[PDB]
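One structure is given below, encoded as structure tokens.
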There are 4 protein chains.
Amino acid sequence: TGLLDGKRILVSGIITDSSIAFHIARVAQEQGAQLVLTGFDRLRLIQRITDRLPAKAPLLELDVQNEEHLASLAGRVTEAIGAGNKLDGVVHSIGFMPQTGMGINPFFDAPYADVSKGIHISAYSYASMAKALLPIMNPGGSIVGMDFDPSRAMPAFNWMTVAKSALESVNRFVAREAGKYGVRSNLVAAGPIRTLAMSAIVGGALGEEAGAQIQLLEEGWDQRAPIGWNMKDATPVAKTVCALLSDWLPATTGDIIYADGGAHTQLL
Amino acid sequence: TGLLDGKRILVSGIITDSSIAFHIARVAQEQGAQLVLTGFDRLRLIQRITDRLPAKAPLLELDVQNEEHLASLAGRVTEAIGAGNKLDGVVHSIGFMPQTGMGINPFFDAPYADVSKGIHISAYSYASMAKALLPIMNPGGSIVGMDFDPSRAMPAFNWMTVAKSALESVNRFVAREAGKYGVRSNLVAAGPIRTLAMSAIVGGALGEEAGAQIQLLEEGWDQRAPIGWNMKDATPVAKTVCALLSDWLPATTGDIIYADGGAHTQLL
Amino acid sequence: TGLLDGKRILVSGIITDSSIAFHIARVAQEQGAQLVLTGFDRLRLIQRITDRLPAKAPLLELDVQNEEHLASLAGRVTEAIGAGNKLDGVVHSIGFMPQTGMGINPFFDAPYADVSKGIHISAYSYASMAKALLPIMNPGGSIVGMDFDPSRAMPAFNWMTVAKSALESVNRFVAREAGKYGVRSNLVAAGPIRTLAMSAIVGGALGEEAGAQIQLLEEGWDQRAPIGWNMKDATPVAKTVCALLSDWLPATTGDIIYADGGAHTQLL
Amino acid sequence: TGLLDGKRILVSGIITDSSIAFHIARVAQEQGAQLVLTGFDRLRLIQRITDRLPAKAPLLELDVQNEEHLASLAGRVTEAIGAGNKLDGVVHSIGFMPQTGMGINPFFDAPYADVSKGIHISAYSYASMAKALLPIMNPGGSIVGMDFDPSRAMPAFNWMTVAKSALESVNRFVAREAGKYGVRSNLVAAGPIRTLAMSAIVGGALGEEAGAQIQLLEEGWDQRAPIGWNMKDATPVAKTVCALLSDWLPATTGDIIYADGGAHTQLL
Ligand SMILES: NC(=O)c1ccc[n+]([C@@H]2O[C@H](COP(=O)([O-])OP(=O)(O)OC[C@H]3O[C@@H](n4cnc5c(N)ncnc54)[C@H](O)[C@@H]3O)[C@@H](O)[C@H]2O)c1
Ligand SMILES: NC(=O)c1ccc[n+]([C@@H]2O[C@H](COP(=O)([O-])OP(=O)(O)OC[C@H]3O[C@@H](n4cnc5c(N)ncnc54)[C@H](O)[C@@H]3O)[C@@H](O)[C@H]2O)c1
Ligand SMILES: NC(=O)c1ccc[n+]([C@@H]2O[C@H](COP(=O)([O-])OP(=O)(O)OC[C@H]3O[C@@H](n4cnc5c(N)ncnc54)[C@H](O)[C@@H]3O)[C@@H](O)[C@H]2O)c1
Ligand SMILES: NC(=O)c1ccc[n+]([C@@H]2O[C@H](COP(=O)([O-])OP(=O)(O)OC[C@H]3O[C@@H](n4cnc5c(N)ncnc54)[C@H](O)[C@@H]3O)[C@@H](O)[C@H]2O)c1
Ligand code: NA
Ligand code: NA
Ligand code: NA
Ligand code: NA
Ligand code: NA
Ligand code: NA
Ligand code: NA
Ligand code: NA
Ligand code: NA
Ligand code: NA
Ligand code: NA
Ligand code: NA
Ligand code: NA
Ligand code: NA
Ligand code: NA
Ligand code: NA
């Protein structure tokens, strides 16, 4: 019946009802998965948001920069899903770069402390979460992280693009470790999605020049994509994550699946 | 229930019960698809082989070098599935290179007539089949072709690797045309599979040097793959094709999905 | 003194004074190389054109589809440069695709006979020329071919882009063969250059839609290139070919050097 | 005469007479460049080492993690080369990862503080140096950094490979900034070179497993490279850096030139 029937899956990264991870969680539940959610900092808000998912799911606190949160995560997950049960899936949908590393602020003016925080949250934490959770993952399991194609430089996204380049490299090493558990590790490289932060940026939150550049980027994406690209609809991305969480891509690991309308395959 | 329930899917490329397309067809039927099969030249043999699939499927003759076969294909498919019905999926699992273009024969000694025949069958025909079948494909449909990663030169596969480089390029253009129909086009890049031809080559059919090189290639593949690689098991490849035929990769087109154990993501 | 002082270098592909190979030949002579030229079909025209190069150079006929021309080429070169002398460099600057394979004519409507001729001239002939000339190349020599980045599909260039994908694959195999002679093989992927044919296409020779698409492609190239791109100036491309012909890239082979203003490294 | 005659070029990264930057500096001086050198921490040692270069060159202290060193660098360079003179070239040959991020120590056990230091020195500092030096670079200038192909995960190099993935991304953004000055930015991806640190690692300094894996990596490199690979000879790498510092790759930026014997173009 459901693509993910019986699977136990941890989903990080919900902060609003427009988070990509909110849609990942909704579709996974539609497909029969039993979820455990993790949230950062504003847990009352996240609980109120995820009350709207089609099924109940326990919410655990996880700041990926907090060593104590990471050290206790597996035991808290096991308590939530029951002793003797393990996870079949993990979704990393976590990203952050201080404002100095994006938008109008010149690329050269981002101090390393800011870049380092952004790489910690956006790239290193993919390894951190796999380290914490692989000991409680079943063979045949799947770890999926969210990516944005960084193979070519862009306007505005600056150091966040560098962080995604690092994340793609981290994923290839996580795949080596995860394989020892019979677990796959892959990224979904999505086209642009109008999350609250992205809408705020297009609205000029990081400077008019950066907002204009990002609006132009979105327009070219739908133009290039042979099947089009709808930045207001995260469901195609959520479905692709669920495909990697399923048993139907069993020989793919260390890899990147592009849920971008095909835009990255076309020049114009 | 089934991943492909209700979908009508054409599968080319069955010649033995170890053909990758035989396993594609079996898994697709297991997942509820209604198939139409195409075969080249030895139709009594192919019918006897496909009698072992879990469900009946009409068999149509298709030599992709035959313009008349291509011009009549859509009408013959429609007759097989019924007027007013269209295809949801197409599988291209067709490849050939004359012996002069592979194995012990020096790369420089393949005459162009032989290379051209191999590129016709292995690359151009992906465009030929899409041209013939897109007019009878439903929106939301999917065209999938079989690939072998040609981004780096290898021993022995010589001009067939060139043909796959061409195929990957053709796929990106087919995606442009298919998008106008609401149809996706993608390739699955598989690791090595012990088909009858591959077993015969490892056995020395194309020279001892080529057999030795191919055996070494297979060994390195399983070694590199973080989840391993079983050349005797086509099912992981067949499942990946079915994933692309399903509705669960709806924003991927013009693209390549690697069903190779992750080997291409690792150096050693 | 000269970058190429004392080197003997064969340059194919001159047909007008705006051919990329005309500028390759001029710069190579400026840098002290002694050239042998090859031309296709219109030899009186090519001789009149190359009379304007800074130094004399013998002109040999070479139709790369003519097996007899290829079989006699080495002996004719040796006669031109003197017994006991060998070539240090070879430049392949040859490309062709029938009109049916480019521009307004739909991608699906190019007959295979036309595509096959274009792949013969544009891709297979890189292997043909290396086969003919490696027996008369010195260790430390260099073979260079002209490329146009085909990693993503474009409007209009259709089957010529497929042919470049094939050429890049051929180059990686030629490098394997050339290495046995101590010879390197590489491609230069150039940005768009306003040759006579390209000007004619922008002028609508292959349909208004194709001319418009190509003009848009040129505009985006200069916009993306961090150092800009001047389609009216082939000299930066010619210099890059000369760099690969020199001794200053001695550990690069099977590879692609991008002389494109950096455009392919940037999204926008 | 000399490839770099009259050019003023800053070279970082000398620590021993087997440093890649020592050979870069030697070849650049052989080709007529006037150098300024930067060294980290052990300046008496570095001065004694660089006394063996064919020409005198002033040595400036530069710890790329020291904001004060970076803020004063341009003024100290100008003092060394004379008011009214600017640099034509910059060589970044700087890399470091704490031991916890390489070798026998499990990938997951590297603490982020260590990874962050390694990314600071190995990747961010490429942007730091360009920021400091672009204001005193001439149009037509060239910035070159040293890379090791990180597109596929490897044994042992672990987080240093992640750092190179980040560096490649940084280079594409530096190219955008440098283009405004008429300056190119590129990396040379070298094959393995037996520096003192690399010899020490093969000797087991980071665990026997890591030493064995690295020795196997070197062996496969020479085997794959169509022209071979000599890990005891940095001169082919130094020459390639000088090519990018010259005027002979004037349309290449944001890019990576592979000085690796062609190994990355071949599977086996
Ligand atoms: N929106 C897009 O266009 C787009 C495109 C491609 C990929 N992505 C990626 O998708 C992922 C989800 O981002 P989103 O667009 O849904 O935005 P979002 O703001 O909805 O989600 C980002 C999440 O990161 C979490 N986070 C930040 N710091 C954290 C910490 N220290 N510990 C734990 N969690 C932390 C936030 O709480 C938030 O839940 C990110 O990796 C993002 O880069 C986004
Ligand atoms: N076996 C492997 O290791 C491997 C790995 C990756 C990709 N592939 C690819 O998978 C596809 C299927 O090959 P296979 O390994 O299953 O071998 P196979 O021999 O079982 O199938 C090849 C098919 O091509 C068909 N064919 C040949 N000429 C034809 C023509 N003129 N018209 C129509 N059909 C024609 C043959 O009849 C045969 O059915 C090919 O594209 C192949 O390159 C194979
Ligand atoms: N102009 C561009 O924008 C551009 C960009 C990147 C790469 N290129 C490539 O550069 C190379 C040179 O093309 P060009 O732009 O200078 O155009 P051109 O028309 O000046 O040169 C093409 C050459 O191919 C030769 N040729 C055609 N058929 C032949 C045959 N059968 N035998 C021998 N030679 C034959 C022609 O005689 C001509 O000399 C081609 O490979 C082309 O694809 C061109
Ligand atoms: N040896 C190889 O196999 C190889 C292969 C490809 C690329 N590389 C790269 O070449 C570059 C040079 O490395 P190498 O192999 O010549 O080793 P090396 O040890 O000789 O040089 C590394 C340099 O980095 C400098 N450095 C470290 N911390 C610094 C700081 N805080 N500030 C300024 N400088 C600092 C060191 O002083 C040293 O001079 C590195 O980027 C390295 O990753 C090396
Ligand atoms: Na959304
Ligand atoms: Na649930
Ligand atoms: Na941690
Ligand atoms: Na579109
Ligand atoms: Na099989
Ligand atoms: Na059926
Ligand atoms: Na046809
Ligand atoms: Na393995
Ligand atoms: Na010109
Ligand atoms: Na000459
Ligand atoms: Na020939
Ligand atoms: Na520009
Ligand atoms: Na050395
Ligand atoms: Na000097
Ligand atoms: Na700094
Ligand atoms: Na070799």
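Per Swiss-Prot, chain A residues shown: 2-269, in order.
If you check the header, you will see the structure was determined by X-ray crystallography, 1.8 Å.
For all residues, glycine too, the Cβ spot is worked out from N, Cα and C.
Other Cβ atoms within 10 Å of the Cβ of A:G96 (NAD(+) binding site), summed over all protein chains shown, number 21. Taken from Swiss-Prot, the feature NAD(+) binding site covers A:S20, A:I21, A:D64, A:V65, A:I95, A:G96, A:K165, A:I194, and the record attributes it to experimental evidence.
Here the residue is the original one, while Swiss-Prot reports the published mutagenesis A:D148 to G with the comment Confers pyridomycin resistance. Has no impact on the susceptibility to isoniazid and moxifloxacin. 14-fold decrease in NADH affinity, while no effect on catalytic activity. Sequence-distant neighbours of A:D148 (mutagenesis position) (same chain, 6+ apart, CB under 8 A from its CB) are A:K165, A:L168, A:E169, A:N172, A:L188, A:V189, A:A190, A:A191, A:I257. DSSP gives A:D148 (mutagenesis position) a strand state.
Listed in Swiss-Prot is the mutagenesis experiment A:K165 to A or M, annotated as follows: Loss of enzyme's ability to bind NADH. The Cβ neighbour count for A:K165 (mutagenesis position), using a 10 Å radius and every protein chain shown, is 28.
Among the mutagenesis entries in Swiss-Prot is A:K165 to Q or R, noted as: No effect on the enzyme's catalytic ability or on its ability to bind NADH.
In the three-state DSSP reading, A:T266 (mutagenesis position) counts as helix. Swiss-Prot gives this note for the published mutagenesis A:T266 to A: No effect on catalytic activity. Loss of phosphorylation. Does not alter growth of M.tuberculosis.
In the shown protein chains, 22 other C-beta atoms lie within 10 A of the C-beta of A:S20 (NAD(+) binding site).
The Cβ neighbour count for A:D64 (NAD(+) binding site), using a 10 Å radius over every protein chain in view, is 15. In sequence order, A:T266 are the recorded positions among A:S20, A:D64, A:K165, A:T266 whose C-beta falls under 8 Å from a C-beta of chain B. Taking all protein chains in view, 27 other C-beta atoms sit within 10 angstroms of the C-beta of A:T266 (mutagenesis position). Chain C has a C-beta under 8 angstroms from the C-beta of A:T266, taken from the recorded positions A:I21, A:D64, A:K165, A:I194, A:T266.
The number of other Cβ atoms within 10 Å of the Cβ belonging to A:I95 (NAD(+) binding site), over all protein chains shown, comes to 22. Same-chain residues at least 6 positions away in sequence with a Cβ under 8 Å from that of A:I21 (NAD(+) binding site) are, in sequence order, A:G14, A:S94, A:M147, A:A191, A:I194, A:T196, A:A235, A:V238, A:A239. Sequence-distant contacts of A:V65 (NAD(+) binding site), defined by Cβ-Cβ distance under 8 angstroms and a gap of at least six in the same chain, are A:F41, A:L71, A:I95, A:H121, A:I122, A:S126, A:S129, A:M130.
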